[PDB]
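A.B. asks: Dropping a structure here in structure tokens format, bear with me for questions.
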Amino acid sequence: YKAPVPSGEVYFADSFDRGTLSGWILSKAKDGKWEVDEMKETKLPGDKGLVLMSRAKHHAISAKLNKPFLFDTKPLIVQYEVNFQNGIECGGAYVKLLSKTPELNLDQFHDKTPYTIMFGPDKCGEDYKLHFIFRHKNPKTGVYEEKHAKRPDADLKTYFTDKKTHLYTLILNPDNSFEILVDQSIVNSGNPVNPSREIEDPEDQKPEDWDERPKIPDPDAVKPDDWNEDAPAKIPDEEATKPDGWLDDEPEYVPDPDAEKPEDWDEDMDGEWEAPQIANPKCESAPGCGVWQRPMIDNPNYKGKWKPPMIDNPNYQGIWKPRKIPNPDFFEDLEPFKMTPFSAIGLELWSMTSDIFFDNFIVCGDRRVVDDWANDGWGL
Ligand SMILES: [Ca+2]
């Protein structure tokens, strides 16, 4: 079967139902490429999606929205689906909402291209992350400070290994609060962080007389006389004896009969050749070779080193700290949701394995209009 058609407005939605990555722009900045076929071993004869396919760096692809999404009297809703068909070792398959600007040379989709929000799955080695970041404009320095969003309560792993297509929803209400419904289940929610507070005088110094040492050695207890601290942990076994067929003259190891410093070697500093030692064979059929070593047994009188007991330090003036002195770059927490608008949705992804499946890219402001395209697309 198949169907999924827009309900209300658009902002951006793409189902690749047409069948082509018609309408997407490979970067040119500076690799891997993309295609739009069915799912590997599908189960839906018709739903093909934009799919990564390499190991190089799909650092590319993006597309212009249908209309600049501004952050005012409508919340933001973005949602797509991915599915690491070959499971991800270490890579990312999150979306990037390219900010608005006069001429947005997409084709030049650089890496430090300004975006407004980043969002989606990423997991390297064994971290399993589902991001959501929204760069805030330092309303003073004017610096673009990317404010993250705490992890979710729920392990994610499964979503990256069950080689089965999952869905990601992102909703940011002007409230300045959110949640990250993934496969319908809101796995995360909320409402560094934009405004600040103070700072400490980096010109303050932990004085030397300031003791931050909880416990200390009881200056009373003293190393006992029997505690000979110079006694080794090992002393020879005078009970032992040197086997008889032992070869005192036969040299432990011998220089290998392949001793040839490659005519590619530069003693001048490729080091200073030395023929690897082999292993004098004469010894193979012998008790031992070269200088004998009377085996060591443990040592009865070994002790260690004076272990004076620890005791609280009557003067441990708690761990010292800089004397908090005012906030110059002190800014403010407006209605954050009023972040710079974006005009494109792109994907600069590192990755590792191929066959990553992307699809149903949809971006609307209404929740229903989005909840439908969902049960329409993914729901199928
Ligand atoms: Ca599709």
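The residues of chain A that appear here are 61-90, 102-262, 270-458 by Swiss-Prot count, in order.
The header says X-ray crystallography, 2.9 Å.
Using N, Cα and C of the backbone, Cβ positions are placed for all residues, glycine too.
Grabbed the feature section from Swiss-Prot, which reads as follows:
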- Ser75, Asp118, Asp437: Ca(2+) binding site (BINDING)
- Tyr165, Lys167, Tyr186, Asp193, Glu426: alpha-D-glucoside binding site (BINDING)
- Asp348 to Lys: Abolishes interaction with PPIB (MUTAGEN)
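Map these features onto the structure and tell me what's around them.
C.D. replies: Reduced to three states, the DSSP call for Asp437 (Ca(2+) binding site) is strand. When Cβ atoms from all protein chains are considered, those within 10 Å of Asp437 (Ca(2+) binding site) total 24, not counting its own.
The DSSP secondary structure for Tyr165 (alpha-D-glucoside binding site) is coil. Within the same chain, the residues at least 6 positions away from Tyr165 (alpha-D-glucoside binding site) whose Cβ sits under 8 Å from its Cβ are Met189, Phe190, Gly191, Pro192, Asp193, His202, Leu425, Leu427, listed in sequence order.
If you draw a 10 Å sphere around the CB of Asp348 (mutagenesis position), it holds 11 other CB atoms from the protein chains shown.
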A.B. asks: Restricting the comparison to the recorded positions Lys167, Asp348, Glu426, which residue's C-alpha is spatially nearest the C-alpha of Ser75 (Ca(2+) binding site)?
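C.D. replies: So, spelling it out, the nearest of the recorded positions is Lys167.
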A.B. asks: List the same-chain residues at least 6 positions away in sequence whose Cβ sits under 8 Å from the Cβ of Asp118 (Ca(2+) binding site), in sequence order, or say none.
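C.D. replies: Looking at Cβ-Cβ distances below 8 Å from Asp118 (Ca(2+) binding site), excluding near sequence neighbours, one finds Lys62, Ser75, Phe76, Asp77, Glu109, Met110, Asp437, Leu458.
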A.B. asks: Between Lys90 and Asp102 there are 11 residues with no coordinates. Please give the Cα separation in whole Å.
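C.D. replies: Flanking Cα atoms: 9 Å.
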A.B. asks: Rounded to a whole angstrom, give the Cα distance between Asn262 and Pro270, which sit at either end of 7 unmodelled residues.
C.D. replies: 13
A.B. asks: Filter the candidate list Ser75, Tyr165, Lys167, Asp193, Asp437 of binding-site residues, keeping only entries whose CB is under 6 Å from an atom of ligand 1.
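C.D. replies: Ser75, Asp437, by Cβ distance under 6 Å.
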